[PDB]
2 protein chains.
Amino acid sequence: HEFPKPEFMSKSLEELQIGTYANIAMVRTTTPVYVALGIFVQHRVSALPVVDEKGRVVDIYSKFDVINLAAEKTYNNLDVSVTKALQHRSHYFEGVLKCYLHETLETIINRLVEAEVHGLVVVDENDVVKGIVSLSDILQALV
Amino acid sequence: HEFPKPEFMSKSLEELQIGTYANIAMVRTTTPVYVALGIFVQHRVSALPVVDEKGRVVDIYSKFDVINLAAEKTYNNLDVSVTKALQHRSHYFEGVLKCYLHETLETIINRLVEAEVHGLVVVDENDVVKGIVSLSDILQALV
Ligand SMILES: Nc1ncnc2c1ncn2[C@@H]1O[C@H](COP(=O)(O)O)[C@@H](O)[C@H]1O
Ligand SMILES: Nc1ncnc2c1ncn2[C@@H]1O[C@H](COP(=O)(O)O)[C@@H](O)[C@H]1O
């Protein structure tokens with residue numbers, strides 16, 4: 001009974017209707033961590049696209065990023081920028097940040113597993129946010 | 001304004017009232033992945049304690065575990081056991097599986113960051129499930 005089904009691994013994100021494409025919560029490179037933490041606790045979404053001055057995705061900020069900040073032995077306050085998370089990892093340069101609607105479920109799954117990341121930002125031709133794909137969305141496709 | 005606050009890093013899980021201690025969804029070492037996947041998609045919890053024949057915690061099964069299974073190049077079906085996830089990692093032997101109510105937030109945070117894990121099972125003296133602590137619970141303590 002193969003897991004995952006080969007006929008669904010070969011279908012695109014668009015075809016499978018996988019991800020969230022409305023009401024996306026996101027932040028800027030100039031956003032302090034206190035704003036992200038407020039979003040996580042009060043708005044309750046799992047990952048935040050981080051966009052530069054042009055609206056282009058340059059990182060994804062997760063709840064684990066906050067915990068990583070909290071564990072730092074150097075002195076921090078919450079007025080630190082979300083871009084300080086980049087000292088621990090670069091989702092961007094490892095090619096495990098973004099994805100496209102036309103990409104296959106197999107491609108997306110291989111990308112998640114590549115860096116052990118829980119989410120990808122769906123972008124357009126200008127790297128501008130269209131949606132988000134998280135492990136929950138993939139699990140709905142895997143059923 | 002220090003992040004995290006030192007006066008809350010020194011407090012225990014019990015003292016901070018961090019974690020979920022009722023209505024815990026969990027599975028057995030004999031549980032097939034199809035049962036875990038159904039739980040994730042329909043019951044909608046982030047991590048499942050995996051308990052042996054004696055009710056003792058021997059693993060934690062996460063949504064990423066399913067994605068990891070899905071990416072395997074060898075042939076699988078969903079009748080595989082949740083214990084096949086153990087081929088990718090041992091939360092147990094790395095000491096990043098369990099925690100106790102009396103442990104400090106700083107200890108718990110350092111443990112999460114140690115293996116880059118998103119959750120811990122709160123256990124008793126017999127390694128039996130008392131609750132679960134996930135990144136969301138920690139974020140509520142960090143505010
Ligand atoms: N920043 C976000 N804004 C809006 N929806 C999101 C965001 N991050 C994740 N989601 C969606 O939240 C749902 C649950 O995802 P998760 O919280 O990872 O289980 C999924 O459908 C995601 O696509
Ligand atoms: N297996 C589980 N059974 C019950 N509650 C859970 C389980 N896993 C996580 N939770 C709780 O679900 C809430 C949201 O956690 P998370 O889904 O990781 O954001 C937290 O209060 C967790 O303690």
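Residue positions begin at 1 at the first shown residue.
Positions of Cβ are set from backbone N, Cα and C atoms, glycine also.
The domain 'CBS 3' annotation in Swiss-Prot covers A:18-80 and rests on sequence analysis.
Experimental mutagenesis is annotated in Swiss-Prot for A:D65 to A (Swiss-Prot position 245), with the remark: Reduced AMP-activation of phosphorylation of PRKAA1 or PRKAA2. Reduced ADP activation of phosphorylation of PRKAA1 or PRKAA2. Neighbour count (other Cβ atoms within 10 Å of the Cβ, all protein chains): 25 for A:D65 (mutagenesis position). In the three-state DSSP assignment, the secondary structure recorded for A:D65 (mutagenesis position) is helix.
When Cβ atoms from all protein chains are considered, those within 10 Å of A:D137 (mutagenesis position) total 20, not counting its own. Here Swiss-Prot notes a mutagenesis experiment, A:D137 to A (Swiss-Prot position 317), with the remark: Reduced AMP-activation of phosphorylation of PRKAA1 or PRKAA2. Does not affect ADP activation of phosphorylation of PRKAA1 or PRKAA2.
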Roughly how many angstrom lie between the C-alpha atoms of A:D137 (mutagenesis position) and A:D65 (mutagenesis position)?
21
